[PDB]
Amino acid sequence: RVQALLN
Amino acid sequence: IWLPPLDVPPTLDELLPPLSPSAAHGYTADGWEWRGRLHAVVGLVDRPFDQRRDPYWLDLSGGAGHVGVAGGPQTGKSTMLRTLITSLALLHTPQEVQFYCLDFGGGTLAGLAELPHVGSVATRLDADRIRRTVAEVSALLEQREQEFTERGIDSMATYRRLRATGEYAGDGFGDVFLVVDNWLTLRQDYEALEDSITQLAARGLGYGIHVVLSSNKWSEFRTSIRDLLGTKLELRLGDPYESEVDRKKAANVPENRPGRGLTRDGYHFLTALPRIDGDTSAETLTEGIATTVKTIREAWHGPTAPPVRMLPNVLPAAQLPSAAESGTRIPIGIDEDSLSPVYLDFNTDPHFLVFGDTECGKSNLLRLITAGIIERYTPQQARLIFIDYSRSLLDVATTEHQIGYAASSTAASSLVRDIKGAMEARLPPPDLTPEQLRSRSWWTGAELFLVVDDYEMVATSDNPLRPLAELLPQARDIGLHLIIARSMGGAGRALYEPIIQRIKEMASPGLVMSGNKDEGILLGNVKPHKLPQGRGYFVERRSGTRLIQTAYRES
Ligand SMILES: Nc1ncnc2c1ncn2[C@@H]1O[C@H](COP(=O)(O)OP(=O)(O)OP(=O)(O)O)[C@@H](O)[C@H]1O
Ligand SMILES: Nc1ncnc2c1ncn2[C@@H]1O[C@H](COP(=O)(O)OP(=O)(O)OP(=O)(O)O)[C@@H](O)[C@H]1O
Ligand SMILES: [Mg+2]
Ligand SMILES: [Mg+2]
């Protein structure tokens, strides 16, 4: 999940 | 046999009935049975064994619709053009005939600009107007080729008969005349407009589009278009060996008496002066015209000739199609060719690249596309990451889509690391059915849009984005998108650095704006030159290269 990975 | 050389040329009032102010046909021959039948008198003619000169008339309804004019320096080419236009203007209304001029011969057609029959005159300078004037008429031809077929319009004569009723709107035009003063100057400085105008002459006469072309020599016309000029008016020629009537007859044509010429039948004619006052002198020519144009303008209180729609200095982004009518396609501006919207499709091509000099509108374009993505994608469908050292994308980076913002070289490295890891996980496994590759099945999630402004200063020796270069051509399978803008400073040698090299290699869409030609070609076939703010050559290897004008987003 890109949404959780970077922040 | 021939009549002795005349000492003073005729004027239009001499060769026309008593002219009156009409309500409402303008200042014309009120009630004449010959008014508005597209015939026009252009002077006097001396046929053999005549003892009195007859009025020279031209029929422009039918095959002789296209007019060609030749002759050497100061032979009277430009004055003939002005006489033909004025003569037609005296026998017609602005709703019946329209004129669009490309003046490359002394710029003297400007005096007829205030005529309600004339909608555009372009000097040598006004390239933007020149290039657009032709495209305007070319678009009208294509419009009528479908308008006439969808309705009961079999011939052009039928169309005129319908507008003669006064109850027919039509396409807003009548008979349109494209006038060029120096065909040589055109095909030299506008090679693209040579073939396009030629195509207009080919099939446009049956749709009411006329070409009135002038040049120094007949040989300056290509055979493709020279043969299309039905009506040819040949004046005193240097090197009469390329005359279209007779060589020996042309060598005996009076020099230093401008207006004198030959017809295709070999008749001696003399160009009349574009006046309606009666003054047969030519040293009072600049002023004859003015009064005439004024009179025609005053007597006409109706619609004028439609203008050439120019590319706007500032194109409001509110004009471009909304997300409800465009879909995932993102409009970024309109093209010069047809003033139609120009879309971007990231489902067809993942990346996008911009080149432009100082304050040309690079950062504005990125704010446009980003806002376009925001408008069309939910944050669960597409997430945004900004690399913005100059902090120029603040207005569009406050959305929920944004999950990264790098304003420093350090912050960029911290993001690309999490980016490289996140995207490598989406790299397709070796064994996959084509349907799994087509639908992108093995991974579920959102698309990643990486927006980079001023790539020029993020591309140092230790470019923090370089670790992404190796997976850039794999973007279609992993859902990655790079949207990059760069300056022109060293842009040429910046085509070989790992990232731009691979982005350009993928034939990615992009445009070039206001660059210096010292930088050479960057995208496609266009060598950069100074362009206005927001304008650029939209290079796409599906639709070739097109000059477009990008939109402006407020704040
Ligand atoms: N019928 C005429 N009688 C007397 N003088 C004329 C006539 N026609 C043109 N002239 C004069 O000849 C001069 C040049 O005319 P014109 O501009 O038509 O030639 P041109 O072919 O356009 O020259 P260039 O090749 O330099 O553009 C004008 O200043 C005009 O006063
Ligand atoms: N699409 C457009 N049409 C017309 N004018 C524009 C357009 N976009 C920007 N401009 C004008 O150009 C100026 C500079 O715009 P912008 O900052 O987008 O260019 P830039 O490439 O970011 O400049 P810099 O190189 O300084 O970052 C603005 O003041 C704006 O008024
Ligand atoms: Mg001229
Ligand atoms: Mg900028």
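To match Swiss-Prot, the residue numbers of chain A are left as they are there, and the shown ones run 97-103.
Looking at the header, which is where the method is noted, we find X-ray crystallography, 3.2 Å.
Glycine residues also receive a Cβ, built from the backbone N, Cα and C atoms like all the rest.
Neighbour list (A:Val98 (mutagenesis position), Cβ cut-off 8 Å, at least 6 residues apart, same chain): empty. In Swiss-Prot, a published mutagenesis experiment is listed as A:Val98 to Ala, annotated Peptide of residues 95-104 no longer disrupts EsxA-EsxB complex, does not activate ATPase activity of mutant EccC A-543.
The annotation that Swiss-Prot gives for the mutagenesis experiment A:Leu102 to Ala reads: Peptide of residues 95-104 no longer disrupts EsxA-EsxB complex. Every protein chain considered, the tally of other Cβ atoms within 10 Å of the Cβ of A:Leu102 (mutagenesis position) stands at 18. Following the DSSP three-state reduction, the secondary structure of A:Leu102 (mutagenesis position) is coil.
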